[PDB]
Amino acid sequence: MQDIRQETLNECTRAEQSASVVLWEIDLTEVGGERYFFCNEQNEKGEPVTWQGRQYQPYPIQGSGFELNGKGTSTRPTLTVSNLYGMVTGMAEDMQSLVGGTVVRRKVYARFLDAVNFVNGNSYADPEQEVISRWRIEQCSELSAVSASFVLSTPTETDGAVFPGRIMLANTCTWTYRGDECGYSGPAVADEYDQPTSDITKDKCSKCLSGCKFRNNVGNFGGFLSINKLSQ
Amino acid sequence: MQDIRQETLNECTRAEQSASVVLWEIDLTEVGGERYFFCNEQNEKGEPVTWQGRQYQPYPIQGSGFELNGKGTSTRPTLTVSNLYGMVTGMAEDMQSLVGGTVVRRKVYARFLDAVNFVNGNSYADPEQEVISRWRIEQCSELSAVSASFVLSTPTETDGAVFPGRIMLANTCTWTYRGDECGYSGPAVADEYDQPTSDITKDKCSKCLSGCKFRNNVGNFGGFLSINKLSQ
Amino acid sequence: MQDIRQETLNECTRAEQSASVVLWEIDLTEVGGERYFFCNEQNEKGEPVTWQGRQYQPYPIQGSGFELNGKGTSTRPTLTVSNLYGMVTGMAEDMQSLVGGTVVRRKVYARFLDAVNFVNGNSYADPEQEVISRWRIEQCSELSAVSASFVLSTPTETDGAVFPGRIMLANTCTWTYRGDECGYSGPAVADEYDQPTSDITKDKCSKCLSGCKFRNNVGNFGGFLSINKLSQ
Amino acid sequence: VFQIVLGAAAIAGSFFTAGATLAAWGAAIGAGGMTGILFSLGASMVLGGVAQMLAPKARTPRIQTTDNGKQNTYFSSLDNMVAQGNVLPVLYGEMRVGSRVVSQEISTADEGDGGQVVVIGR
Amino acid sequence: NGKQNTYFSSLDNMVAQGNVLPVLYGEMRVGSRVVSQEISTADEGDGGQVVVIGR
Amino acid sequence: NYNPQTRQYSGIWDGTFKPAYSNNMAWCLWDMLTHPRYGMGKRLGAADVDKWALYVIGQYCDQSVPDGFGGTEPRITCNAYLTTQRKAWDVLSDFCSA
Amino acid sequence: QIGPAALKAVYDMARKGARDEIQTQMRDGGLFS
Amino acid sequence: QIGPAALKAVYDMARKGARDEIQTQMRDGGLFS
Amino acid sequence: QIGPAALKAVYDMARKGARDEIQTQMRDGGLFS
Amino acid sequence: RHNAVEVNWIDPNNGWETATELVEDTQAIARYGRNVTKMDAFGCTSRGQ
Amino acid sequence: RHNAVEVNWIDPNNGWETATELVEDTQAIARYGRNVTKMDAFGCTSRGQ
Amino acid sequence: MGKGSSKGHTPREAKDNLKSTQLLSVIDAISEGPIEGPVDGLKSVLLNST
Ligand code: SF4
Ligand code: SF4
Ligand code: SF4
């Protein structure tokens with residue numbers, strides 16, 4: 001079972017229950033953007049819905065295809081949002097179509113919402129009553145002058161990955177420059193075409209043996225400089 | 001052409017014909033059950049339909065998907081029956097969901113039915129006018145509080161079979177204990193765990209070499225006691 | 001862009017334009033038949049539509065599925081035609097179901113049609129305003145007492161072809177008799193059963209070594225008369 | 001009243017679905033006595049070829065680059081294959097066959113086969 | 001073992017029965033489809049007039 | 001009533017098989033279908049396969065046709081050596097396509 | 001149109017469409033289904 | 001009936017039919033989907 | 001809704017659903033269609 | 001409508017190896033292009049079969 | 001409902017080669033025919049596993 | 001030379017000067033159930049290709 005509080009379980013079994021609001025958060029901070037908060041509805045005072053002290057702005061947003069199935073294909077939900085006034089378009093041209101971001105969905109009973117939402121207040125207000133799910137944006141499936149649809153995926157989604165991944169090559173380093181395995185921390189030496197440079201913003205290894213020799217890092221070279229003759 | 005009597009052929013070409021009754025029989029004797037005879041209708045006297053002297057009890061039953069096609073996938077008919085009053089349920093919990101039983105379907109013109117079925121009798125009653133088809137139960141596809149659907153298949157259905165099937169193994173006998181190729185008829189010796197027993201109901205072979213030696217049947221051992229070292 | 005005349009491009013952008021007439025031609029000359037010309041409509045004088053001086057006889061005909069897509073499967077249009085009065089039937093029994101023939105489709109604005117089609121004449125008549133597309137008949141998909149549907153395909157359609165195609169065989173010639181590679185031009189010698197004949201209409205090669213020897217063409221034999229022993 | 005029985009001109013464009021006009025059937029959505037959408041199997045059964053509807057078109061083994069260009073079949077073998085977890089072959093008439101080696105031992109031959117007299121050196 | 005083959009080269013002398021005739025498009029080092037391969041006894045003397053067997 | 005060496009039938013069959021070596025592919029298929037040890041005899045079993053259809057099929061396969069070299073030859077014949085384990089449908093389809 | 005009868009027709013049409021699409025994808029480009 | 005919901009229902013029915021046909025073709029004869 | 005026009009729409013929606021299901025099965029778990 | 005077939009039988013004379021026999025119908029090759037296939041004759045060990 | 005299984009493990013005793021272990025259930029073979037499968041045990045190098 | 005069993009036994013050539021003799025004992029498994037047997041006899045056993 002999910003680890004959710006006893007109040008939500010008590011509310012779930014009631015015959016007459018409050019409305020279940022769904023609050024959405026789009027997190028593009030790991031892809032160079034900001035965090036946006038949305039809810040399909042305003043409150044009774046015509047204001048963005050306040051949950052746990054955070055304001056979720058009114059915007060037409062609706063998700064579907066949420067399920068937990070282990071057998072078969074990994075579940076790919078979808079999220080449809082309003083593209084009137086071209087707001088999502090603005091995000092698509094600034095965040096590489098939002099691809100790689102995070103989507104956080106919270107299910108909250110309206111009875112536990114913050115007291116500021118309601119005119120008469122909320123006696124049973126409880127900021128710890130929520131059900132949280134996290135997904136990732138895989139593809140902006142449709143973007144038009146009206147709406148925008150995003151495909152979501154589980155963060156694991158072992159789709160394009162292979163195992164083992166490290167490939168045995170000659171004349172080319174598979175390490176990441178100035179990474180842990182490369183283990184280089186020296187000054188700027190040259191660019192990716194081996195041309196010497198003292199510019200730190202233009203310093204990149206050519207990944208060839210000459211590029212490694214430029215840094216005196218041949219010991220940590222990621223290639224195997226004999227296999228090209230034994231493979232004949 | 002099917003080998004069917006001339007009376008049925010004569011009836012098939014008439015402009016105004018009688019109702020074509022379909023009588024069903026479920027045979028679970030091979031799987032440890034009984035034989036149940038069903039018909040979708042009663043007769044004009046409100047009694048189970050009497051065909052060839054046998055009473056087929058009224059019960060909502062309907063088959064579909066019956067066809068004779070050689071090319072492509074083997075035909076899998078379906079049979080829907082009433083699960084009101086939990087009768088089929090009782091069969092599912094006693095016969096491993098009826099899997100492996102036989103379903104016999106007879107098409108009979110109502111004009112050839114036994115005279116007991118009609119108030120004024122039947123002058124053209126003929127017990128030899130029927131078209132018979134046998135199928136096998138493959139899966140109880142749905143069982144609910146209302147109905148129950150069974151998948152049928154041809155008795156041959158070369159689906160999970162392989163050829164040749166006998167496998168070459170060491171340290172294991174592929175024969176059937178006290179079967180034809182095993183050829184053992186001695187007294188109780190041991191169980192499948194090689195522990196000696198004089199109990200005939202607990203006498204089973206471990207299928208290893210020691211189990212065969214317990215019965216002095218090493219000559220008829222179904223394994224090949226050298227192939228483990230040649231396969232290296 | 002397609003190479004279409006400026007008049008058609010001028011007509012395409014007009015708000016109120018003339019009707020677009022599609023004219024069809026069936027060319028069975030390469031498969032041993034004749035050429036038929038069809039239009040879905042007559043003209044205002046109750047006569048077959050005359051385009052470029054050629055009459056296109058009225059007949060219910062309609063094409064669908066015409067598109068230009070490079071990715072995926074090659075496009076396969078369909079052409080539905082009337083089979084009332086058993087006309088297409090007559091072609092199916094004479095031209096091997098019309099298979100292998102050509103279908104030519106012309107799109108012409110009705111304003112450019114020949115002046116004979118209209119009572120008041122056509123001042124803008126222009127026989128050079130047409131859009132032409134060629135396809136091949138692949139299969140008469142359906143033929144009934146009402147209609148007939150044909151599958152069309154692009155003339156390239158690399159479906160059943162292989163590359164390279166020439167196959168290395170012994171005891172069999174892969175060349176075409178009296179073809180370019182066979183290079184034989186002598187008189188009648190024998191038939192496909194090696195029996196000698198002076199009949200030119202019964203002169204065929206058995207494609208065996210004896211058939212080649214009958215014509216003293218062993219130098220041009222298309223087989224390889226040693227490979228049968230090295231493949232053991 | 002009717003049985004529609006859809007063919008091929010109907011599915012390839014709705015040009016002849018309205019040819020029969022599907023009026024009384026659609027108004028009656030069908031019936032419990034009779035079924036619509038029959039979908040005649042004419043062109044579907046013939047896609048692979050007419051000879052496919054009369055014979056099952058026996059298969060052939062995958063082409064392996066291990067052999068240079070040699071062609072193998074599914075019904076013969078001239079090799080002494082490994083005989084562990086491999087099924088015992090079936091032979092149906094004539095044929096020159098390999099085998100599944102069950103035992104293979106190399107030892108020293110013992111002079112003398114049968115009878116009484118044995119001579120070692122001559 | 002770990003060798004990678006392509007669809008556009010071959011350095012082998014493959015069997016040439018029921019195996020089609022390859023096509024070479026520019027340069028490349030190639031194998032072949034052996035048509036005939038026989039081992040016999042070489043006959044001394046190549047051309048001209050004078051032949052000497054033992055020296 | 002079948003003599004495999006001469007490939008001739010005496011008269012009406014009536015059933016009642018006999019253990020003689022034969023190259024008839026109809027009865028090779030019959031053995032493949034109804035053998036309890038290695039075939040499909042445990043499943044399926046006899047009386048589920050039409051033996052008369054296979055009888056007529058074997059009669060058809062035993063007919064003599066031109067050899068192509070000068071003599072005559074039985075129409076269709078066995079001499080397969082099945083070693084690999086394939087699905088029963090595969091073997092049945094190869095038998096029914098031969 | 002009564003739903004119970006129309007649903008079976010829609011299901012059968014869907015089966016036919018799926019078979020047609022599968023047979024189409026076994027062509028040259030396609031997806032080989 | 002209203003077009004939107006009918007089209008959605010037809011789409012889900014078509015998906016179910018396609019899945020059933022795919023699982024059917026993986027049987028013996030079939031097409032192996 | 002007239003049947004003749006609706007049948008083509010149902011068939012084409014079935015084709016689209018079959019294509020979508022096929023592309024879905026080519027994913028990791030799926031069925032590889 | 002195939003007009004050229006490569007049948008793979010097994011020869012018992014040269015050696016028990018796969019021999020390919022090419023069957024053609026040159027009349028139909030002048031009408032329906034040239035549709036070639038490969039096929040495996042299941043029990044064949046005679047060129048005629 | 002499978003009753004016979006051939007598990008391919010790797011023996012470290014004979015030699016590091018693929019050994020096949022046949023698991024059966026003769027009671028179920030008397031009820032649901034005989035349904036046989038093959039399966040590879042991933043990390044298995046012990047007959048018991 | 002029999003059905004169900006056979007013996008063959010082409011004799012061994014006599015040795016000249018003592019010496020041991022390596023022996024190759026193999027057992028080959030072919031077909032299932034009662035098979036007819038060799039086509040001819042000991043001429044139907046090929047050791048390498050002879
Ligand atoms: S080549 Fe040398 S310096 Fe460049 S990334 Fe690899 S290890 Fe680092
Ligand atoms: S091991 Fe011996 S006794 Fe046991 S089943 Fe096999 S043959 Fe019979
Ligand atoms: S065998 Fe000789 S004559 Fe006959 S087609 Fe071939 S090359 Fe021409």
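Note that Cβ sites are derived from N, Cα and C of the backbone, with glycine treated the same way.
Per Swiss-Prot, the features are as follows:
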- B:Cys173 to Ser: Complete loss of tail assembly (MUTAGEN)
- B:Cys173, B:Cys182, B:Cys205, B:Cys212: [4Fe-4S] cluster binding site (BINDING)
- B:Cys182 to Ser: Complete loss of tail assembly (MUTAGEN)
- B:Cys205 to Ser: Complete loss of tail assembly (MUTAGEN)
- B:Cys212 to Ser: 96% loss of tail assembly (MUTAGEN)
Residues close to [4Fe-4S] cluster site centre defined by B:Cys173, B:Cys182, B:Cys205, B:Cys212, Cβ within 8 Å: B:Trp175, B:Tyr177, B:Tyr184, B:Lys207, B:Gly211, B:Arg215, B:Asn217, B:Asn220, B:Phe221, B:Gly222
Listed mutagenesis positions adjacent to ligand 3, that is, members of B:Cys173, B:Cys182, B:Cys205, B:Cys212 whose C-beta is under 6 A away: none
Cα separation, B:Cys173 (mutagenesis position) to B:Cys182 (mutagenesis position) (Å, whole number): 9
Sparsest-packed among the mutagenesis positions, when each Cβ's other Cβ atoms within 10 Å are tallied, from B:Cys182, B:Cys205: B:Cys182
Packing count at B:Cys173 (mutagenesis position) (other Cβ atoms within 10 Å of its Cβ): 22
Filtered mutagenesis positions, from B:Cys173, B:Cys182, B:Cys205, B:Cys212, whose Cβ is under 6 Å from an atom of ligand 1: none
CB contacts for B:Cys212 (mutagenesis position) [other CB atoms within 10 A, all chains]: 23
Between B:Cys212 (mutagenesis position) and B:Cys173 (mutagenesis position): CA-CA distance (Å): 9
Distance [Cα-Cα, Å, rounded] between B:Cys212 (mutagenesis position) and B:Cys205 (mutagenesis position): 7
DSSP three-state assignment (helix, strand or coil) for B:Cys205 (mutagenesis position): coil
